[PDB]
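Have a look at the structure below, then the notes.
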Amino acid sequence: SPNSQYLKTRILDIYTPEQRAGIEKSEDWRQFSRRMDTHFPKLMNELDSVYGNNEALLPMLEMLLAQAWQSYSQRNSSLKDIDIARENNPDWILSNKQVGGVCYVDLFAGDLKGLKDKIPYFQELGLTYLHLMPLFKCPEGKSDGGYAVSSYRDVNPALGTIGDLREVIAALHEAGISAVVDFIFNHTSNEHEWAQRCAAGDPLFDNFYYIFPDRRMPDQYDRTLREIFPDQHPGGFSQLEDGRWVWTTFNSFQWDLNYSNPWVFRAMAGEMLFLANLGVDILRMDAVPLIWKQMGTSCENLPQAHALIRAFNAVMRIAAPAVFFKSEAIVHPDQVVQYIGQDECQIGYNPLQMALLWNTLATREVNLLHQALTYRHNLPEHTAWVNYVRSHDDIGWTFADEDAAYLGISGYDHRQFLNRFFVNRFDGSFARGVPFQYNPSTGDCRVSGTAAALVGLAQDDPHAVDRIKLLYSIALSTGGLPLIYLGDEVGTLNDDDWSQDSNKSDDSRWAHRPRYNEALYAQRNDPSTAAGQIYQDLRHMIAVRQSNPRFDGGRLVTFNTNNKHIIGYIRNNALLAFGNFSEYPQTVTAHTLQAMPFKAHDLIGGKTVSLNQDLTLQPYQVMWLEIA
């Protein structure tokens, strides 16, 4: 094994003796060299554990670090300031000041120039964090909504150019907003140069994917593979026109990159460095669990997958310290947290909390949510959750069967009910959702639909607006970076005309992917409209959250309310939150509140609340009570 000093002197060899002396004395090299010393041992250890005595490891690493230096050398000085800032403030992600949003550039604002025009609106809403959906080249028609990448460098012409993208990031940065983009590193589209060249038998792209001669290995692999999109194909493999079979976890036009090849890592680390230099603050690590395969296993959450993401982490610690990771691990809760670490993904989506928010609206019972908040919320130091109500994807019921069993709940049966309820196939259901990927061999099913459609706003349920307010309050107050699915703040309903479009007809997720609703955004300042009610509520909660330090950090302690319909938790021993999930008034008794101060200010309603008597919460009422 080499070391940091060794590789530094080999990196410098591209300069003639005269230049070398000037480079070694410079600021950029000093910082790069210092960071090499601090972080290279982690990088070496992580890559060694995956590749071992692979002949390609040394020369790949020298090539990678040579590019890391070039990349950091070129790096704009504005970004180097954020590098130093975040290097000295690892907990920036954990501040109550952070409130995030997500949107498609096309659907929300037409193009990138239009998105830039929407930046004053984001400031009005209070956003410090904006996730922009896949921006780069993708095949015509079906492309998993941008997640089948055909070019990591060529921006979608319908969205604009790379120059427009740079202007956006710069304008966002001026407005105090972090730019967040997808790092689609598990797979490319079948029309990507790498894909074509690999399949053509170009030796330069040998083993960039997993291509098999026949069904022998596919059949063996399929024994233990989960099916993500059963509607498209069975198992995890698709057949090429020449009869060969390729690894396709998702759609058949999405080919799994082969990380068992150390050159695929270098390739993707090179793409990561490019995104860093555009000024991306947070990379959303798409489909993290799938990047390592092994016969006999589910090819999910494998030790080598975690190792590799930690290798990517070290590359950023060396060449772009500002760049943080957002893990997309939509899996078992035990496996979800294993991606969250300072040396892996600093943050990650919190599907457990999200799925239970919706569960609790359906059952009216807080049990699973309480359990999850009690035992699975707190994280290691310098890490945070991304708490959300809805997203661009379907909802999966990813609670732990083991957890639910402790509460005498059958996981399988409960998911049957949830799916039936949220697609309006249970008596008296307020939800108006659409089935997604019903699998008849596994009984599994997911749910599409917007937040507003799932709470009952489409049929004007009198309780609808209060349900949205309740859900977002919890995402905003539990601890973690809250993410708003833009459009939710005005109660945007489904695109009910999704399925008659043949490019979308087999993908029900398009139902909750509607265009900018001009009518609802026009109503946002009108307190008589649902759009206005929702908007003022969320804006108020965003304001409170950002200005009140009782929300700071990601730690919480649950408070047993002794009412099965009411959630309770405490932040920083100073903010006590209650959330009523029943559509009827519900009471927290004087007996339960004995330890609390006699009176407390409620940041939601603005009133003083007397806690030395019974406390009756209105249907779906939320309280944020300052107790210290």
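Easy rule for this one: first residue shown is 1, then count along the chain.
This entry, so its header tells us, was determined using X-ray crystallography, 2.4 Å.
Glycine residues also receive a Cβ, built from the backbone N, Cα and C atoms like all the rest.
Annotation comment: Swiss-Prot describes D286 as active site, nucleophile, evidence class experimental evidence. There are 18 other Cβ atoms within 10 Å of the Cβ belonging to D286 (mutagenesis position).
Taking all protein chains in view, 23 other C-beta atoms sit within 10 angstroms of the C-beta of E328 (mutagenesis position). According to Swiss-Prot, the active site, proton donor annotation covers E328.
When secondary structure is read from DSSP and collapsed to three states, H187 (mutagenesis position) falls in the strand class. Non-local neighbourhood of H187 (mutagenesis position): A148, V149, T248, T249, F250, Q254, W255, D256, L257, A287, each in the same chain, at least six residues away, with C-beta under 8 Å from its C-beta. Annotation comment: Swiss-Prot describes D144, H187, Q254, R284, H392, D393, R509 as substrate binding site.
Listed in Swiss-Prot as a mutagenesis experiment, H187 to Q (Swiss-Prot position 195) is described as follows: 98% reduction of activity.
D286 to E or N (Swiss-Prot position 294) appears in Swiss-Prot as a published mutagenesis result, with the remark: Complete loss of activity. The secondary structure of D286 (mutagenesis position), as reduced to three states from DSSP, is coil rather than helix or strand.
In Swiss-Prot, a published mutagenesis experiment is listed as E300 to Q (Swiss-Prot position 308), annotated No effect. Annotation for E300 (mutagenesis position): same-chain Cβ neighbours under 8 Å, separated by at least 6 residues, are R226, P289, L290, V331, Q335.
Among the sequence features in Swiss-Prot, the mutagenesis site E328 to Q (Swiss-Prot position 336) is noted as follows: Complete loss of activity.
Here Swiss-Prot notes a mutagenesis experiment, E344 to Q (Swiss-Prot position 352), with the remark: 30% reduction of activity. Every protein chain shown contributes to the tally, and the Cβ of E344 (mutagenesis position) ends up with 24 other Cβ atoms within 10 Å.
If you take the C-beta of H392 (mutagenesis position) and look for same-chain residues 6 or more apart in sequence within under 8 angstroms, you find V102, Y104, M133, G145, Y485, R509, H512, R513. In the three-state DSSP reading, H392 (mutagenesis position) counts as coil. The annotation that Swiss-Prot gives for the mutagenesis experiment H392 to N (Swiss-Prot position 400) reads: 97% reduction of activity.
For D393 (mutagenesis position), other Cβ atoms within 10 Å of its Cβ number 17. Under the heading of mutagenesis, Swiss-Prot lists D393 to E (Swiss-Prot position 401) and annotates it as follows: Almost complete loss of activity.
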Determine, to the nearest whole angstrom, how far the Cα atom of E344 (mutagenesis position) is from the Cα atom of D144 (substrate binding site).
27
Among the binding-site residues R284, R509, which residue has the largest number of other Cβ atoms within 10 Å of its own Cβ?
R284
Could you round the CA separation between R284 (substrate binding site) and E328 (mutagenesis position) to a whole angstrom and send it over?
7
Between C-alpha atoms, which of these recorded positions comes nearest to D286 (mutagenesis position): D144, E328, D393?
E328
In whole Å, how far does the CA atom of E328 (mutagenesis position) lie from that of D144 (substrate binding site)?
16
In which DSSP state, out of helix, strand and coil, do we find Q254 (substrate binding site)?
strand
